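In what follows, a single structure is set out as structure tokens and then discussed.
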Amino acid sequence: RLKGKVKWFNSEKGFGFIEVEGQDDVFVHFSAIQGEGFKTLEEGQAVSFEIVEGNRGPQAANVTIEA
């Protein structure tokens with residue numbers, strides 16, 4: 001499980017990027033957001049997640065918020 005910081009998020013649309021020191025930025029869709037309530041993110045927020053890669057490339061998965 002990786003940790004990182006929400007680079008930026010479009011709370012209307014559902015996407016944004018997660019930045020991690022070491023790797024490139026990871027795309028995060030709202031659907032990746034675990035937890036309760038309305039799935040969204042804000043910049044600076046610390047997250048833990050994994051990277052799932054299909055035929056469309058990597059993307060965040062299993063995003064839990066907090067740190």
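Going by what the header records, the deposited coordinates were determined by X-ray crystallography, 2.5 Å.
Yeah, the Cβs are placed from backbone N, Cα and C, and that goes for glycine too.
Sequence annotations record features per position, and here Swiss-Prot assigns domain 'CSD' to 4-63.
A natural variant is reported in Swiss-Prot for this position, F17 to L, and the note states: In strain: Globigii. Taken residue by residue with DSSP, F17 (variant position) is part of a strand.
Using a 10 Å Cβ-Cβ cutoff, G44 (variant position) registers 9 neighbours. What Swiss-Prot says about the natural variant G44 to S is this: In strain: Globigii.
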DSSP-assigned states of the domain 'CSD' (4-63) in counts, ordered helix, strand, coil: 3 helix, 32 strand, 25 coil
Alpha-carbon distance [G44 (variant position); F17 (variant position)] in Å: 11
